[PDB]
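**Student:** The following block contains the structure, expressed as structure tokens.
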Amino acid sequence: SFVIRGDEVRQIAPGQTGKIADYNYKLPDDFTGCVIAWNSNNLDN
Amino acid sequence: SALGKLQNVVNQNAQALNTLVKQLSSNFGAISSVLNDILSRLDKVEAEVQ
């Protein structure tokens, strides 16, 4: 668990590409799991 | 023309091997029949389907 900008949420998948998927948090190609995300704007920061 | 029985063995062997190599050029519905195109043009989750 972590926080990101709203546009980055689309990168959290097996085989995705982008700055977060390259340099911060990457899944394996055979991932077995769930990805959950929400617009926590009230954290703003 | 007498040796047609033996010449047919040579022709059938050649015809079958040429057909097996020709079939490398076919797409089979993939975006290209050249494997390095697919690997260089697509991200892995798309490339594996092709």
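Chain A residue numbers are taken from Swiss-Prot; in order, the displayed residues are 399-442, 448.
Looks like electron microscopy, 3.4 Å, at least that's what the header says.
Keep in mind that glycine also has a Cβ here, set from the backbone N, Cα and C atoms.
Okay, these came from Swiss-Prot:
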VARIANT   A:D405 to N  In strain: Omicron/BA.2, Omicron/BA.2.12.1, Omicron/BA.2.75, Omicron/BA.4, Omicron/BA.5, Omicron/BQ.1.1, Omicron/XBB.1.5, Omicron/EG.5.1; complete loss of interaction with host integrins
VARIANT   A:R408 to S  In strain: Omicron/BA.2, Omicron/BA.2.12.1, Omicron/BA.2.75, Omicron/BA.4, Omicron/BA.5, Omicron/BQ.1.1, Omicron/XBB.1.5, Omicron/EG.5.1
VARIANT   A:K417 to T  In strain: Gamma/P.1
VARIANT   A:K417 to N  In strain: Beta/B.1.351, Omicron/BA.1, Omicron/BA.2, Omicron/BA.2.12.1, Omicron/BA.2.75, Omicron/BA.4, Omicron/BA.5, Omicron/BQ.1.1, Omicron/XBB.1.5, Omicron/EG.5.1; May enhance affinity to human ACE2 receptor
VARIANT   A:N440 to K  In strain: Omicron/BA.1, Omicron/BA.2, Omicron/BA.2.12.1, Omicron/BA.2.75, Omicron/BA.4, Omicron/BA.5, Omicron/BQ.1.1, Omicron/XBB.1.5, Omicron/EG.5.1
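Each of these features: where is it, how hidden is it, and who are its neighbours?
**Tutor:** A 10 Å cutoff on Cβ-Cβ distances gives A:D405 (variant position) a total of 9 other Cβ atoms nearby, all chains included. A:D405 (variant position) carries a helical DSSP state (H, G or I).
A:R408 (variant position) is surrounded by 12 other CB atoms, counting those within 10 A of its CB over all protein chains shown.
Around the Cβ of A:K417 (variant position), 9 further Cβ atoms fall within 10 Å across all displayed protein chains. A helical conformation is recorded for A:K417 (variant position) in the three-state DSSP classification.
Under the DSSP three-state reduction, A:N440 (variant position) is assigned to helix.
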**Student:** Can you grab the distance from A:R408 (variant position) over to A:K417 (variant position)? Cα atoms, rounded to a whole Å.
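**Tutor:** Roughly 12 Å, rounded to the nearest whole number.
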